[PDB]
Amino acid sequence: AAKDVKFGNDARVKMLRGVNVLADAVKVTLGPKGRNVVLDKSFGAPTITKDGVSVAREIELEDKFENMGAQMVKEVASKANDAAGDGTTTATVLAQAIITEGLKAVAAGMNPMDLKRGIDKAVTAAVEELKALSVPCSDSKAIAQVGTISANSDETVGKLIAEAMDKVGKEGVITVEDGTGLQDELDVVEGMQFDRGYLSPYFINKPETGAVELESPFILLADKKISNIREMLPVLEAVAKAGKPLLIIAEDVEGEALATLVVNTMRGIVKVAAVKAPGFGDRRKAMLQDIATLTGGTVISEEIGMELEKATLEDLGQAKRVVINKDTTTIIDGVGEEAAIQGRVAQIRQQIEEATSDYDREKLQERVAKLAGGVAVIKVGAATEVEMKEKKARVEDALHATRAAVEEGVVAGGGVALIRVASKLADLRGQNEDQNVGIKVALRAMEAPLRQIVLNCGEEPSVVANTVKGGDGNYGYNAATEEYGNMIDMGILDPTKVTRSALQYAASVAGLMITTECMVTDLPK
Amino acid sequence: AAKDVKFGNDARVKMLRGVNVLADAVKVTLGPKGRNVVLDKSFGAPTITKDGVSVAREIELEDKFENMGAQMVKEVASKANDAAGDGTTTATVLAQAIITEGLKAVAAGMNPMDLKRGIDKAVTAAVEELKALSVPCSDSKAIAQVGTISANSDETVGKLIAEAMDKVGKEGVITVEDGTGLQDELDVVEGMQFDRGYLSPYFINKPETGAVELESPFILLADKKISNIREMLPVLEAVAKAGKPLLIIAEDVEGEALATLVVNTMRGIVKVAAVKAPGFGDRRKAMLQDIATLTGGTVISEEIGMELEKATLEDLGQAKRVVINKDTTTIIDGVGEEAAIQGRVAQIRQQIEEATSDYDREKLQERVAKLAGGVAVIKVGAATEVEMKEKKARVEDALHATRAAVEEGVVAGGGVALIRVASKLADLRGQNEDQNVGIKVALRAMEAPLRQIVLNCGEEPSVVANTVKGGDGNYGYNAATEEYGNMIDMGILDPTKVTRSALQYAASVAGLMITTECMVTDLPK
Amino acid sequence: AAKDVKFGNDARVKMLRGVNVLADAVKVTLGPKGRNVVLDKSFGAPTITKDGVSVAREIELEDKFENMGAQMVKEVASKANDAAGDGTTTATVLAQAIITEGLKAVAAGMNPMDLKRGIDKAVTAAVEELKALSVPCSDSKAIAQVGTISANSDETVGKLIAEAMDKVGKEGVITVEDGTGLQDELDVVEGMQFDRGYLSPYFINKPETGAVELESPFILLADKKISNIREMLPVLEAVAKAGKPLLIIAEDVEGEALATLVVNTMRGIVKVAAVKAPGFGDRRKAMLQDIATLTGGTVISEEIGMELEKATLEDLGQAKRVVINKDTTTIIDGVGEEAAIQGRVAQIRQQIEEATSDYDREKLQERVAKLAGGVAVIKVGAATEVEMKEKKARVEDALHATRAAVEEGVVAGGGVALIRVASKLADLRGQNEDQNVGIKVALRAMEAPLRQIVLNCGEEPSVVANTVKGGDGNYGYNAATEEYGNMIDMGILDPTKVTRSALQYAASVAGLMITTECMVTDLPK
Ligand SMILES: Nc1ncnc2c1ncn2[C@@H]1O[C@H](COP(=O)(O)OP(=O)(O)O)[C@@H](O)[C@H]1O
Ligand SMILES: Nc1ncnc2c1ncn2[C@@H]1O[C@H](COP(=O)(O)OP(=O)(O)O)[C@@H](O)[C@H]1O
Ligand SMILES: Nc1ncnc2c1ncn2[C@@H]1O[C@H](COP(=O)(O)OP(=O)(O)O)[C@@H](O)[C@H]1O
């Protein structure tokens, strides 16, 4: 259709207004003292929340161009979220600060590319600096502490997460489920995990979860593109008569077969979840054989000769519970016999022994690791279902934070790491004047997080920011108690990885955002 | 004509808008670092200035309600200027802060009477506190220093003012003059000062000066009311032949006579200035006799028998110079015989000796004081008339500041003394909640001048205010150097009297403002 | 009346619009390749012109904001022109460039007063740099060359100015006059100069000349304030009988006497021009006595006793000619006896010998200089009256340029000297970021004049500016020949004084306008 186009400073100010609207919408909820925000519901009561992610997913603007700026900040915030799992408000605030300053500089007539280059230099310097300032979290006690603070200061959740972390090692797989008894339970059962996502979002049985949980499902293994709907018809009849959930792992799924499965899920007669084949080529087939071993299933490939039509209920594997996340998938207690799994472990281990390629050897090593380590299973213990699910969600976010911190590290919360980095790197210069201006933009930009936190606390942001700048080390201003002190001593912490990713994504989005001219759109009808 | 009436919250917010407009327009120029402001001029180039008084005298609003609010806040600011001579901007800023907060509270529904009483108590406490915090300035050294800083850090002006203060004693009279030579000149000649102004503003021959300077005039003493201008008809004809300025000291002058003389001055054939007779009854007559002795004049009174028509040129007194300020008038080098003046001094001396009533002794004592001390005159010395004018203005404002300081005292400049007072009086509680709220309003409101100066310096208001509050004694913040330190060391000081009067007038105007409900005004045509 | 107020970015952008409008209007005509502009004329065909002052003096906006913007820019430019005489377009262009950049930076949140301080540092550095770069013009040949350049490549005018300069010495004064003969005439007669102008513009007999030229006028010497019209009635009748122009030199002129002189000149019964007395006090009286000696007049003073009423035709002086300039005035061939003038010169010489005050000695020295050296008159030689007038104007402004060059010096023309200055001062760093930014603004600012000149030549400005920047010394770009080369060789050079003053005034006005926010205006009607 006829598409409008505007470019130059006018488009820049429009997109600036849009991102400003979104930033004002989301920044309020930052911090403990982040104020409540009320969001719509087409029926019934409006919802009340302090979670910025809901605000981001629910916000869009009537004006096209402002809406598009809002979408830029929204998608980069979501990228940060899926990268780490928290701190989305922090990333959005950083983005607003950097982008507002960059636009006002561009209004001053500076060269945009020089500003972008200076920003890139400043942000990479900050990344390496905070990497230096990172503190390892390998010790169990700090893991318990971070899990505690993430779960609204619940020490039991931290203890359980730490124990599970011990059980399955540093890079194990942990899943949480509902426990019947009032006491928490923990058990290591061999399972599987791999990074693949659902074919369509429509498979999500619990939209709030964002994932598909299936109990006692039947798993289909395939190394072929599922061109036609006639291929899986016997399997569909089989799972219809079985009356149980169905999981599919295929090299590819076409739009038509997926759409038919979507129609089937809306029919509710059969609930089908489909995922892509992990790995590539030979390695893909090798872990497909691993899955067949784990579930007692059979691998169906075009090259060997068998097809999906020649599929029986026996041919498919099985397991006790599978979860299909946004881009991950895990399986728990595959029916496949442990002895066959051990034989496969030995085969892959001797393959490692004869391995000469480094990357293939690493693939085999991680394959045996995921195959032998298994999966830890938490079972939430409480009285009523409401607190069952509350504890479940708290455990989920806590373990996400814990694995994030374990992966990279941890620093003092309150954004104090950012301002400390700013004080350290204030002297960093650029090749030319405009690059230096962008450097200064970045250096004064990451004061915004604690500033907005203080604003949500009601105190004057500038005074507290100056006070923190005066202090050194891990000294800052507890928002909850509204008093100064060392965050580490009082348990306030934040993973290094989440802050690093947030800053990187904010810098990247701002760099591409400032350098845009032609904000095209469709005719407003 | 027709008129309307407005009242309620809408009325108060109208007042608030008007006073806010004027307060911003003037406060932008506060401080030595005060921002410039551009003023109209129907003919030729517009003016650019930093003086708040110029801004104040040229503000009126299209809307009647905003206009009247601005008019009355401007009026009280002018009252403050008349009290001391400086600190108009500070007074207006104080007024803005207090009225804004108080009307906010009035919107919050608290009893306005309670707030007025609370702020009255708070301001009285602050006044006595700053009186306790006053520092004497009787020594010539501090006199020279304050005169120096007042005259744009000109030590020669301060030295001259100190010398004149020594010459004419603690409560002497000092008058500025243009000196022919390049060297700065000082002299002492018997003059005569009294607290009466011109009857009509039209008399002001030098409106920028705001006074009437007449050289070698004829002075007419009249202890009667000027019922008709025919009483003046003969004598005026005489001064038409003399071609010299004319001064009249009259017990009263009826409005029609004033109009006739104003017409005669618009024609300017006769340069007539009239002033009401100070004193009261017997005191007025005795001091008029003193005037007759001083100038060689003669008192014309109805009861004794002589009349104004029967007045000759020789009957009028004379003096080498006279100046008529807005509410004061001084005379320099009265022609009248010094021996006769000394005889009159002796006569009033025996009157003091025989005087038993306290106020009779006081009035006779001040009479002999003003009769014997004379007037010290400082004549500017330089090569160019431009420097003559600027140095005249500098010496003028400097000696007003010096006498203000001598009258009561001197304290730290920049309003830091107000901050110290507020810190001292943070404990004062009202009889009930609302009175205490008003007290809080007052004690947090006198922080405004420092904040405004910080804005005029571009620094963070809250940060600097907190820094000053942390400090004790006179530890303030030199704005010119932009450095913290003891205020007296760099010597930026202010008279106690001017700050006290400004705060008192701001308190009064805010108190009456809060209890305002109804404006009656002409329809906007 | 009720006034509107505006403050903040709205005020700044209004000012920006006004300055941009006038800057285009004035900068269009820069260069010998400058364009043409036609102005209003209520009757007859309007005037096409090229002069910067001609276009500038009629510029004003219907919108009051932009109007007063243009007003103060125009007035600063005009007083800069009064200082030197030329470079009006250059001053306006410099002001526009600096203020546009400064307001852009202010819109970028830069601290205004810091920018002003950086501008101050930059301009003082530029002044010292250019004065170091100045080239003396004491040699007569360069004086003739610059006179030729100013006078549209007329070597005769520059030559004649050179011989006149020789006749009256380096610091002499030369006045142009109409010459009867085809050959130009030169003479030296005992003239007089003093720095006082007409009391009102209405005395200007030739508005284009901007002065009051009176042939054979009677001179009235007065050392008193002329209070009333009654005093000069007898002299008015005497000069009406004489049927000749009248000049008054008076200590002070009142408003009413001035207005009556104005209406009497509009009646034209008497063509009287009044001027304030030069100097101050004793020296004023002494050189007034010198005037009486020179012209055969007599000094009338109140102190001595005689009155202006007691004035006869003999008492008044006389001279062959007088010209009251804007702020100075000249007299030609006073009637007073030469022997008396020489005796007075000797008397003042012995006063110099006994003079111990340095400044008084300098005053006496310049007194004897202006009394003895006199004035050289150049009488234009040509055939027809049109060339009489045009060559008279050419001689006048060429002499102005020549004296301007003599006072300070001369540097490379076409603004290339500014480019060299900027290159020399590229390294100057401010105390902080904002001062440095202002310094950069200033350094790029004085490139605009050269760019504008190139634009008025039609060539691309940036390439020529870069070419000049690469070149060193005085290698500039002759606009007329449209080619590069050493600026001195073709001799297009500019006085150091005019450029210095123009840049200083532009910096002053720009700094003032940057640091102002509030702005009043009358109601729009
Ligand atoms: N007691 C506290 N001390 C320091 N920072 C806090 C405290 N409580 C909340 N915060 C701030 O909240 C920020 C993020 O809060 P979070 O609950 O993750 O919101 P979001 O999920 O939107 O990022 C952290 O960066 C942290 O600085
Ligand atoms: N550098 C400075 N340091 C401290 N005080 C200052 C400075 N500049 C101005 N002030 C304070 O501001 C007050 C008012 O400033 P002033 O220029 O007098 O405005 P106004 O003439 O309207 O009173 C003064 O009492 C003075 O003490
Ligand atoms: N051929 C040229 N070469 C170099 N400079 C020129 C030339 N023509 C004009 N200019 C420059 O233009 C400036 C202003 O020219 P002028 O005619 O004086 O305009 P204005 O009267 O407005 O100052 C001068 O300083 C001069 O150096």
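For chain B, we keep the numbers from Swiss-Prot: what you see runs 2-526, in order.
Structure determined by electron microscopy, 4.2 Å.
Cβ atoms here come from the backbone N, Cα and C positions, even for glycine.
Here is what Swiss-Prot says about this protein:
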- B:30-33, B:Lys51, B:87-91, B:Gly415, B:479-481, B:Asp495: ATP binding site (BINDING)
- B:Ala2 to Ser: Complex stability is significantly decreased; when associated with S-76, same residues as in M.tuberculosis (MUTAGEN)
- B:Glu76 to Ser: Complex stability is significantly decreased; when associated with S-2, same residues as in M.tuberculosis (MUTAGEN)
- B:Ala109 to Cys: Forms inter-ring disulfide bonds. Prevents ring separation and leads to the formation of high amounts of symmetric GroEL:GroES2 complexes (MUTAGEN)
- B:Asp398 to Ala: Can bind ATP with normal affinity, but is defective in ATPase activity. Binds non-native rhodanese, but cannot release the protein (MUTAGEN)
- B:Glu461 to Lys: Temperature-sensitive lethal mutant. At nonpermissive temperature, the rate of general translation is reduced and a defined group of cytoplasmic proteins are translated but fail to reach native form (MUTAGEN)
Practice item. Go through B:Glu76, B:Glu461, the listed mutagenesis positions, and name the one with the sparsest Cβ surroundings, counting other Cβ atoms within 10 Å. Key: B:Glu76
Point to revise | Among B:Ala2, B:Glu76, B:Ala109, B:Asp398, B:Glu461, which are recorded as mutagenesis positions, the nearest neighbour of B:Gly88 (ATP binding site) by Cα | key: B:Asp398
**Study point:** Residue, out of the mutagenesis positions B:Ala2, B:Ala109, whose Cβ gathers the largest set of other Cβ atoms within 10 Å
**Key:** B:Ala109
Check your understanding: Within 10 angstroms of the C-beta of B:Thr90 (ATP binding site), what count of other C-beta atoms is obtained when all protein chains are considered?
Key -> 27
Study note, to complete from the structure: Among the recorded positions B:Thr30, B:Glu76, B:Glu461, the ones with a Cβ under 8 Å from any Cβ of chain A are B:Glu461
Check your understanding: Out of B:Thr30, B:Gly32, B:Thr90, B:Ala480, B:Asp495, the binding-site residues in the record, which is closest to B:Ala109 (mutagenesis position) when you go by Cα distance?
Key -> B:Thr90
Check your understanding: Is B:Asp495 (ATP binding site) helix, strand or coil when read with DSSP?
Key -> strand
Practice item. Tell me which recorded positions (B:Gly32, B:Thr90, B:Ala109, B:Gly415) have a Cβ under 6 A from ligand 2; sequence order is fine. Key: B:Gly32, B:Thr90, B:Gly415
Practice item. Could you find out if DSSP has B:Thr90 (ATP binding site) as helix, strand or coil? Key: helix
Practice item. Would you mind reading off the Cα separation of B:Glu76 (mutagenesis position) from B:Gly415 (ATP binding site), to the nearest angstrom? Key: 23
Revision key, fill the gap. Spatial neighbours of B:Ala480 (ATP binding site) among the mutagenesis positions B:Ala2, B:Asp398, B:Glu461, using Cα within 10 Å, are none
Exercise for review: Can you figure out which of B:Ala2, B:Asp398, B:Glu461 (the mutagenesis positions) comes closest in space to B:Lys51 (ATP binding site), comparing Cα atoms?
Suggested key: B:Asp398
Review point. What does DSSP say about B:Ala109 (mutagenesis position): helix, strand or coil?
Key: coil
Review point. To which of the recorded positions B:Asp398, B:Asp495 does the lowest count of other Cβ atoms within 10 Å belong?
Key: B:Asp398
Review point. Which whole-number value in Å describes the distance between the Cα atoms of B:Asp398 (mutagenesis position) and B:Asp495 (ATP binding site)?
Key: 13
Check your understanding: Any idea what the Cα distance is from B:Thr90 (ATP binding site) over to B:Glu461 (mutagenesis position), rounded to a whole Å?
Key -> 20
Revision key, fill the gap. In the three-state DSSP scheme, B:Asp398 (mutagenesis position) belongs to helix
Point to revise | B:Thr30 (ATP binding site) versus B:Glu461 (mutagenesis position) - Cα distance in angstrom | key: 17
Point to revise | Cβ neighbours of B:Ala480 (ATP binding site) where a neighbour is any other Cβ within 10 Å | key: 22
